[PDB]
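*Asks:* Please find one structure pasted underneath; my questions will follow.
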Amino acid sequence: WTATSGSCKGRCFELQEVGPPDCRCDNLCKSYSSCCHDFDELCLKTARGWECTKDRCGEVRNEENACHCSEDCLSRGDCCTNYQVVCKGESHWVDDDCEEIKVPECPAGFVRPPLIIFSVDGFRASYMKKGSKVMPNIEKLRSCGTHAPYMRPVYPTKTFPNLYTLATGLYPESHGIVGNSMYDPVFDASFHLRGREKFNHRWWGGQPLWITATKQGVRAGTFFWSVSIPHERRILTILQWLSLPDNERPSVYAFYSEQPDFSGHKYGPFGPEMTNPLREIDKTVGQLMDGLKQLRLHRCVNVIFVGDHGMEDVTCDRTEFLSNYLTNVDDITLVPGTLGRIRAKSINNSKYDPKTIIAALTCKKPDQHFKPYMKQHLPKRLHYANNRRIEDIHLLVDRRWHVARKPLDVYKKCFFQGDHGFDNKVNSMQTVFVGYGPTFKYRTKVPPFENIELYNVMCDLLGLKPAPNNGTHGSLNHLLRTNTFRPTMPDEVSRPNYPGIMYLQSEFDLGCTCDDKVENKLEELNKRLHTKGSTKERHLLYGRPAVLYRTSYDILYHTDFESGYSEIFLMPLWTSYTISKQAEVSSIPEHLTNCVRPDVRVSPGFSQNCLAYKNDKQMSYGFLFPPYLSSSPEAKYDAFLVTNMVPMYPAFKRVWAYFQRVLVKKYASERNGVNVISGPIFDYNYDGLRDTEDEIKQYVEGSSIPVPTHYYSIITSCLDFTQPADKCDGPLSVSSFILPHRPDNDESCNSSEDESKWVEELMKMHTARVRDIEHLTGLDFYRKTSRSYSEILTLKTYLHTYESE
Ligand SMILES: *[C@@H]1O[C@H](CO)[C@@H](O[C@@H]2O[C@H](CO)[C@@H](O[C@@H]3O[C@H](CO[C@H]4O[C@H](CO)[C@@H](O)[C@H](O[C@H]5O[C@H](CO)[C@@H](O)[C@H](O)[C@@H]5O[C@H]5O[C@H](CO)[C@@H](O)[C@H](O)[C@@H]5O)[C@@H]4O)[C@@H](O)[C@H](O[C@H]4O[C@H](CO)[C@@H](O)[C@H](O)[C@@H]4O[C@H]4O[C@H](CO)[C@@H](O)[C@H](O)[C@@H]4O)[C@@H]3O)[C@H](O)[C@H]2NC(C)=O)[C@H](O)[C@H]1NC(C)=O
Ligand SMILES: O=C(c1cc(OCC2CCOCC2)nc(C2CC2)c1)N1CC2=C(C1)CN(C(=O)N1CCc3c(O)noc3C1)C2
Ligand SMILES: [Ca+2]
Ligand SMILES: [Cl-]
Ligand SMILES: [K+]
Ligand code: NA
Ligand SMILES: [Zn+2]
């Protein structure tokens, strides 16, 4: 109930909401059908349009007009945005040359530069180049300010999940808005685009920017606009808010445009009908900037122009139907479209089995345009699993396609030629970032970055302390002239032990054997020096990683590699080695095929054993430093140490062997040496965070040897590839992956073929940021470089995506 008989006189676009049954006058009241009776008359005036004309100049104030050309309008704060151009011979902001804003040039009484966030739905990154002739205001912002060639949305690349990621710095799994459509079983409720349930606060986790601002005494303009409120009125309302007295004036403002998403759905991303919506967004930007210039705020305010996601070509005929795969298609609920989420239609059906559904969807058709996953098997870079609202079964749908349940769902609902929601590495899903103002840099290009990083920056721009989030604070310091946040490396929590030779061969009863009984003081001092860390500067280029939790571990040195060996997990947490451009691949000699050797620096009781592997019929083993890349026949014995051993399903060893035997060498050749850090990951509860021992669900049978869920590698070299990796004087270049450790290769539909036809494609799918690996391991990499910490943080957030230009 709303007693809609109160009035909006004097309250148009009021900044505090008021409680039912009092009638409302704020920018959201329409959407709650709670505006007072006179809201349209008083607050949504349209008379005479939005631009001054010559004949309106000097006019007698008529309060019915939408905006004013009278002489008192600047002081009233309600001129049309073009008032000074038409009536005072001033130029449009876009027509002025751009001049560096070295300091904020603000009116008296402004305590800090305001922030205005201009967000555009569906603004695909390539629109900046492809639409540049029709968006001159936006291009001025872009080329005078700071810009990225694109910004990476989060998965799914839907509107609500991304807008709220922009608001919070959080992955959808953490903030709760895991789709545009959702079911929450604890609430027993559903969240739809259409309706009232989405306004209930319990869907929305984290702490969005407006709440962060409010709690720390920064005033926020209300971010959300009811869809009927036209764009021109939203701009004028912001400009009016900026004229408020110092004690009532907000410091942060938001404008949201439904375009160009709305049209892109209809016409496709590059449909000829798309030119006009781009013109119109540009015109709106023009109005804002002309409005700010009138208020002498155009060298005071920081303006962010940011998109939520791009848009891709998608038509009804490119739909896959689950009815062409499953027999039991009525026993499932599908959340459909550019991604697929499947659950049981009824929780009183005990005959529902996800395993059989997945198998019925796996590699069934040769050209298949989706891939099923249990959510915990999705690529870790998507961070799309740790929420009750994400269904156990997920379909990653190919770009340009839809998935639906039955054909009746497509025709009883072609209409659309554009959609989004695909994997966030897809080019067509990328979106835009431009920052313009005193706090942003002048004429600067920055590298692409992920939209989860922006919450921190917006907090920096307003002098707020960010709530805990998934950004890496400092990774975008390079966007900012000032207001930088100066981060420090986390403290190491556990220091290593450096064990020497403490145990005799015969103390070990591991069931391991090695044909190594083959015996010189020249090469005996030499190997002592290799066990004490003589070659470590070669193999450990960036310092040892820091262990950020309490544990017991040993640094072990070898001729070709260095490891941090965990007495708790009975394996390395990390193995570091350098492979030069010139290095050579050998094979494992025949006599050493099954060779595993006791490590005389580590007790039997903190060692794996071979018997467990023999008794575990599912589980085999592999090595972290590969025997194939040994520098000499003698050094190769080090690679068969029990302390280099890790558990591997036979199906995973095909992947791992190919990576170690072929791909490491290929990368060394191409990148002029590489440093490699490899290791295990345990994420049984799929939260993206390092497991404690008591969370491990699987061990090598009859042993305390825990089974990793994944294996990682971080592959570093010199960005200037004319310098070798081991003697790089400048910035670094990195690619990483987090491979799922799976007992089959069902994910790769061509896995019965040679490893050269599928292994690399799989690795690409599971590309990762170093930072993802940090979360999953509790390690901190790149502790000892000559590079600034900001630059390293930027490096740690880099993702190698393998899309073309
Ligand atoms: C990305 O960044 C984010 C933010 O930094 C990271 O997420 C944080 O991770 C922390 C560690 O996992 C986590 O800390 C826990 O908080 C528990 C209390 O949390 C409440 O309060 C906070 C603070 O305001 C609030 O934000 C939380 O909101 C969550 O839940 C509501 C739903 O009720 C949602 O609206 C909201 O979206 C959010 O949901 C998300 O997070 C929860 C986890 O909190 C997930 O389960 C959801 O799926 C969803 O993703 C909460 O309202 C606190 O109780 C925990 O403490 C337990 O564990 C500690 C270990 O130190 C142990 O010592 C304690 O004994 C305690 O155990 C007890 O409870 C156990 C479980 O019931 C029980 O088994 C035990 O026996 C004990 O009884 C813990 O400290 C923090 O909440 C989240 N924050 C957010 C916003 O998600 C995220 O990790 C980053 N991602 C990556 C990949 O790095
Ligand atoms: O005002 C907001 C808004 C704006 C908003 O900014 C947050 C800012 C945080 C700081 O950084 C910049 C963004 N945050 C929210 C939610 C997260 C808290 C909401 N609205 C969004 C939408 C509408 C208006 C209408 N609507 C649709 O018509 N579609 C529904 C979604 C959709 C789709 O996926 N494709 O077409 C459509 C059509 C989506
Ligand atoms: Ca975990
Ligand atoms: Cl969705
Ligand atoms: K075995
Ligand atoms: Na397969
Ligand atoms: Zn859309």
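By Swiss-Prot numbering, chain A shows 51-463, 468-573, 576-591, 617-886, in order.
The way this entry was determined, per its header, is X-ray crystallography, 2.1 Å.
For all residues, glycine too, the Cβ spot is worked out from N, Cα and C.
Relevant sequence annotations retrieved from Swiss-Prot are reproduced here:
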ACT_SITE  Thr209  active site, nucleophile
BINDING   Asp171, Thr209, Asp358, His359  Zn(2+) 1 binding site
BINDING   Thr209, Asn230, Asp311, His474  1-(9Z-octadecenoyl)-sn-glycero-3-phosphate binding site
DOMAIN    54-97  domain 'SMB 1'
MUTAGEN   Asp171 to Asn  Abolishes lysophospholipase D activity
MUTAGEN   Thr209 to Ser  15% of wild-type lysophospholipase D activity
MUTAGEN   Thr209 to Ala  Abolishes lysophospholipase D activity
MUTAGEN   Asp311 to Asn  Abolishes lysophospholipase D activity
MUTAGEN   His315 to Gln  20% of wild-type lysophospholipase D activity
MUTAGEN   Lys430 to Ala  Impaired secretion. No effect on lysophospholipase activity
*Asks:* In the deposited model, 4 residues lying between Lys463 and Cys468 are absent; what is the Cα-Cα distance separating these two residues, in Å, to the nearest whole number?
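*Replies:* Taking the Cα of each end residue, the distance is 11 Å.
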*Asks:* Mind running the recorded positions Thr209, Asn230, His315 against ligand 4 and keeping the ones whose CB falls under 6 Å of it?
*Replies:* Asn230
*Asks:* So 2 residues are missing between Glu573 and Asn576 in the deposited model; what's the C-alpha distance in angstrom?
*Replies:* 9
*Asks:* In the same chain, who gets a Cβ under 8 Å from the domain 'SMB 1' (54-97) while lying at least 6 residues past its ends?
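*Replies:* Distant contacts of the domain 'SMB 1' (54-97): 112, 114-116, 249, 269, 271-272, 274-279, 283-284, 287, 290-291, 298, 300.
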*Asks:* With the Cβ under 6 Å from ligand 2 as the test, give me the qualifying entries from the recorded positions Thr209, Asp311, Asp358, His474.
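*Replies:* Only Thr209, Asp311 qualify.
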*Asks:* Would you give the longest CA-CA distance, in whole angstrom, between residues of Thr209, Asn230, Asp311, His474, the set recorded as binding 1-(9Z-octadecenoyl)-sn-glycero-3-phosphate?
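*Replies:* Max span of the 1-(9Z-octadecenoyl)-sn-glycero-3-phosphate binding residues, Cα based, is 14 Å.
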*Asks:* So among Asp171, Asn230, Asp311, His315, all listed as recorded positions, which is physically nearest to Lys430 (mutagenesis position)? Use the C-alpha atoms.
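*Replies:* Closest candidate to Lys430 (mutagenesis position), judged by Cα separation, is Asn230.
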*Asks:* Just how many other Cβ atoms lie inside 10 Å of the Cβ on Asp358 (Zn(2+) 1 binding site)?
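*Replies:* So the number of other Cβ atoms within 10 Å of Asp358 (Zn(2+) 1 binding site) is 28.
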*Asks:* Do you know which of the recorded positions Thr209, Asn230 has the most other C-beta atoms within 10 angstroms of its C-beta?
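*Replies:* The largest 10 Å Cβ neighbour count belongs to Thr209.
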*Asks:* Find, among the recorded positions listed as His315, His359, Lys430, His474, the one whose Cβ has the highest number of other Cβ atoms within 10 Å in the structure shown.
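*Replies:* Its Cβ has the most other Cβ atoms within 10 Å: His359.
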*Asks:* Can you tell me which of the recorded positions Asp171, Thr209, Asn230, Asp358, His359 is spatially closest to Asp311 (mutagenesis position)? Compare CA atoms only.
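*Replies:* Checked the recorded positions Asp171, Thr209, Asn230, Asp358, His359; minimum Cα distance to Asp311 (mutagenesis position) goes to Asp171.
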*Asks:* Listed recorded positions are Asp171, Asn230, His315; which of them have CA atoms within 10 A of the CA of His359 (Zn(2+) 1 binding site)?
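*Replies:* Qualifying among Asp171, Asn230, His315: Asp171.
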*Asks:* Check the recorded positions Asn230, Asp311, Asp358, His359, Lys430 for any whose Cβ is under 6 angstroms from an atom of ligand 7, and report them in sequence order.
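*Replies:* So the answer is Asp311.
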*Asks:* Under DSSP, is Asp171 (mutagenesis position) part of a helix or a strand, or is it coil?
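*Replies:* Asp171 (mutagenesis position) sits in a strand per DSSP.
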